[PDB]
Amino acid sequence: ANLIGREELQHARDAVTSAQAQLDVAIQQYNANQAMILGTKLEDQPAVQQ
Amino acid sequence: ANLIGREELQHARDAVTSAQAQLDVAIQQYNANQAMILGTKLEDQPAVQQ
Amino acid sequence: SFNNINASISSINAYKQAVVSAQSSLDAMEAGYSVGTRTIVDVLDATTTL
Amino acid sequence: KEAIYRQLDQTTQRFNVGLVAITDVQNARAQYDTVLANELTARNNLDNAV
């Protein structure tokens, strides 16, 4: 309806995109350190068997 | 009673959720540190016996 | 004289709207104080405006 | 009058979206009524000067 400035909407879209990027970073941080805990059971982990 | 903007209330509830999540983070950190001691006696710790 | 009567009608409408706005502000300020987010100076100022 | 009407339109849209409280709508409505009264007075003064 042409009420608010365009730089305000630009800054809103940029914020949403940045938040998406940060969530991707967090998900990736989780995916790593899940490669170590692949085995379901604690007694079957490679370190314990050694 | 419609005496406050809705965006403010949404922000307040979001703040509560974020605080709860960060408290969970801190609790998990504590648990991770405590898992290596298990509340036994000092003389019986694995390294001391090693 | 005729034009003056018309102007008086319009002014009355404006002042009624102003009164309603002030009442809403006072109610907001009073509720905030009841929940503990505002002082009593704000309540008195709202009363003065009303 | 045109400027204040556009201001009221923006404020009402914003309240509907959920970013401002009802109290701010009342202020815009009051200002709109005040400018309406001022315009009526200006027209009456032009007629009286004629």
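The residues of chain C that appear here are 352-401 by Swiss-Prot count, in order.
Backbone N, Cα and C define each Cβ position, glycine as well.
Feature annotations, courtesy of Swiss-Prot:
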{"type": "MUTAGEN", "residues": "C:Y384 to F", "note": "Partial channel opening. Increases sensitivity to vancomycin, by allowing its passive diffusion across the outer membrane; when associated with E-389"}
{"type": "MUTAGEN", "residues": "C:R389 to E", "note": "Partial channel opening. Increases sensitivity to vancomycin, by allowing its passive diffusion across the outer membrane; when associated with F-382"}
{"type": "MUTAGEN", "residues": "C:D393 to A", "note": "Decreases inhibition by hexaamminecobalt(3+)"}
{"type": "MUTAGEN", "residues": "C:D396 to A", "note": "Decreases inhibition by hexaamminecobalt(3+)"}
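C:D393 (mutagenesis position) sits 9 Å from C:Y384 (mutagenesis position), taking the CA atoms of both as reference points. Over all protein chains present, the Cβ of C:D393 (mutagenesis position) has 17 other Cβ atoms lying within 10 Å. It is 12 Å from the Cα atom of C:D396 (mutagenesis position) to that of C:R389 (mutagenesis position). C:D396 (mutagenesis position) counts 14 other C-beta atoms within 10 Å of its own C-beta, drawing on all protein chains shown. Within the same chain, residues at least 6 positions away in sequence whose Cβ sits under 8 Å from that of C:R389 (mutagenesis position) are C:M380, C:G383. Same-chain residues at least 6 positions away in sequence with a Cβ under 8 Å from that of C:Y384 (mutagenesis position) are, in sequence order, C:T390, C:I391, C:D393, C:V394. When secondary structure is read from DSSP and collapsed to three states, C:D396 (mutagenesis position) falls in the helix class. According to DSSP, C:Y384 (mutagenesis position) sits within a helical segment.
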